[PDB]
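Beneath this line is the structure, given in structure tokens, with notes to follow.
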Number of protein chains: 2
Amino acid sequence: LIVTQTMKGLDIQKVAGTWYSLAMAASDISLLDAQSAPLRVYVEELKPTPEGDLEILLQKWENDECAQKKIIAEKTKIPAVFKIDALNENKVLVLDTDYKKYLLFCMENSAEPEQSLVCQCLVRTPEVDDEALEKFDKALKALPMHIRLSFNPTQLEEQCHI
Amino acid sequence: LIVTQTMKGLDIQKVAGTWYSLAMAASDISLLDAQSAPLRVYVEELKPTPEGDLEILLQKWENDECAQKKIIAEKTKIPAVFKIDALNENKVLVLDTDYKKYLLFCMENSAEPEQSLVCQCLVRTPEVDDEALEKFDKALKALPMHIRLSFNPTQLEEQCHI
Ligand SMILES: O=C(O)CCCCCCCCCCCBr
Ligand SMILES: O=C(O)CCCCCCCCCCCBr
């Protein structure tokens, strides 16, 4: 309830497929700090289940290797909001998407939200889309972000972005 | 020669005194990555010498302590450009400043410049100046930055920003 942008009319079937985490931003430097930072995750594929949920395939640097994790984001009453399971009451929110190029989303804890806010700009191809990054910065100016990372084409094609 | 912004009529005597590194940005994530990242420096004081040079007092996390270093930036033919000494031919450039509130500067190697570009937004008081941060982002949009850090008032008052 910090993000004032949510997408009207989200057809989660159309956001299916391959995605690249072009940019990331968090309210805390320690969330995206190093490669092993807790919320430094790279999205691989989004798979909506027929029930209406969302299977997320991502890569995260855990041990000293690029691990592949599979998270499930269950639907709620609001079509643009999903819930992930743990002691952390995390909510994923889709802010904007044209389905064919980009998708902007934020993640936050429902109790300690502001120290959990982490947002990303996902794009379909391994290219630097300026239009998408502009929109991402636009949605970010109203939020308390303290770190912003951006990756280049070469890094987008590597496991865990090198 | 990547930064297209330099300040006309820089009176380096007026930029004397106390300064806080409110925001930092680099062309490489590894330059500002962790607290011990090579170019993660926090400006304390700027002291212009009568000869026209510039003594820079900064803090950098070296060992496992917040160290205080003293660098000298010698003047060149252009009043807004200074040179620091090492095997690295680094040039400091002052892009804009109103002397009383903020100062924007970038640093780069004259041979491997783009992988050396690191810029900062310095402000006089430990407050989040929106006007200064807007100007900083404006000067940054034309440059290849891949990481952007920002600090809050509480961190600005701590050695090495906590
Ligand atoms: O295993 C972990 O600790 C990391 C969990 C990271 C949560 C990432 C959620 C990504 C959701 C993307 C939704 C795209 Br609509
Ligand atoms: O000792 C080191 O290795 C770090 C050198 C860092 C160079 C910092 C230069 C800061 C210049 C500020 C100028 C303000 Br006009």
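Sequence positions for chain A are given in Swiss-Prot numbering; the residues included correspond to 17-178, in order.
In case you wondered, yes, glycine gets a Cβ from its N, Cα and C as well.
The following features are taken from Swiss-Prot:
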- A:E61 to Q: In variant D (VARIANT)
- A:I72 to L: In variant W (VARIANT)
- A:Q75 to H: In variant C; found only in the Jersey breed (VARIANT)
Close in space, distant in sequence - A:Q75 (variant position), Cβ under 8 Å, 6 or more apart: A:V57, A:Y58, A:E60, A:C82, A:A83, A:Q84, A:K85, A:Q175, A:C176
Entry from the variant positions list A:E61, A:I72 having the most other CB atoms no farther than 10 A: A:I72
Coarse DSSP state, helix versus strand versus coil, of A:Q75 (variant position): strand
